[PDB]
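Structure first, then comments.
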Amino acid sequence: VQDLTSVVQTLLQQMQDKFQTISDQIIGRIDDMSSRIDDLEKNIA
Amino acid sequence: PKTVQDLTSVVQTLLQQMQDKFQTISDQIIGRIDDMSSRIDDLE
Amino acid sequence: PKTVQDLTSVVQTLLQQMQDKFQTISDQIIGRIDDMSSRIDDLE
Amino acid sequence: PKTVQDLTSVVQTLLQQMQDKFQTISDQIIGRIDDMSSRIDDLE
Amino acid sequence: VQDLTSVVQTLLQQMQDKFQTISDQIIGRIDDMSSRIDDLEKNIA
Amino acid sequence: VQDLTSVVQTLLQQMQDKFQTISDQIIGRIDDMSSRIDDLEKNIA
């Protein structure tokens, strides 16, 4: 009954964690790329 | 605006209304047995 | 640690316990009919 | 190829077959009461 | 009964909106980064 | 009964495929951007 509500709560909370995992992974890469771009623009300037 | 809770108050309502439907049928059956028990009463 | 399976063993338990509840009520009804059939027996 | 609809035609089938199972048991009970009502008939 | 189908439809439509939100957020950043990279390559060239 | 478990398994497996689709799409873009940044840093250097 409530064991329903949690088994749904879990299945969904795992699917979103996986989502976060790939995302956080991506944003980290973009953050490092932006860092490099900043320096590139700074250098030529 | 809906969370898991909401989902489990739908599933709880469903099951309730489904128990309601069957206890209702059992009640009508019990009603029939009661009348039969009165006739048997008035026979013994 | 839960997969879809888990979800369908909750839904299966729910439905079971709900069949259990109604067969139980039917059994008590059948019990009542049995006593009435004995009185009728002892009347015929 | 499945959407929410699909999910709610499974849940609707489940509940149906579960109502079918209990009305069936009620019917057999009603059947028993009918025979008892005939014996009582043939006693009064 | 149908109130089931919607409560599932919603819980899922919220989880995907959150997904879109982070994504659209990310693609926007990449789009601006590509813009800068284009200019960097154009300049040195 | 099991037809439940699959209809849930599917609805969820589609929502994650869509997720992957956008992601794989994004990572590919970042991978090409990193490639260009590498070359930009290599050139000025």
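Numbering, chain B: per Swiss-Prot, residues 6-49 in sequence.
How was it done? The header gives X-ray crystallography, 1.8 Å.
Just so you know, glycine gets a Cβ as well, placed from its N, Cα and C.
Experimental mutagenesis is annotated in Swiss-Prot for B:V16 to K, with the remark: Loss of interaction with HSF1; in association with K-19. Listed in Swiss-Prot is the mutagenesis experiment B:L19 to K, annotated as follows: Loss of interaction with HSF1; in association with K-16. Here Swiss-Prot describes B:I45 to K as a published mutagenesis experiment; the accompanying note says: Loss of interaction with HSF1; in association with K-48. Record note (Swiss-Prot) on the mutagenesis of B:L48 to K: Loss of interaction with HSF1; in association with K-45.
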Problem set entry | Local Cβ density at B:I45 (mutagenesis position) - other Cβ atoms counted within 10 Å | 17
Seminar exercise, completed: A correct count of other C-beta atoms within 10 Å of the C-beta of B:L48 (mutagenesis position) gives 12
Exercise. Hey, how far is B:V16 (mutagenesis position) from B:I45 (mutagenesis position), Cα to Cα, in Å?
Worked result: 43
Seminar exercise, completed: Least crowded of the mutagenesis positions B:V16, B:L19, counting other Cβ atoms within 10 Å of each Cβ, is B:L19
Exercise. Suppose we call a site close when its Cβ is under 8 Å from a Cβ of chain A; which of the mutagenesis positions B:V16, B:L19, B:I45 are close?
Worked result: B:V16
Exercise. Cα of B:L48 (mutagenesis position) to Cα of B:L19 (mutagenesis position): how many Å, rounded?
Worked result: 44
For this session: List which of the mutagenesis positions B:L19, B:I45, B:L48 have a Cβ under 8 Å from any Cβ of chain E, in sequence order, or say none.
Result: B:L19
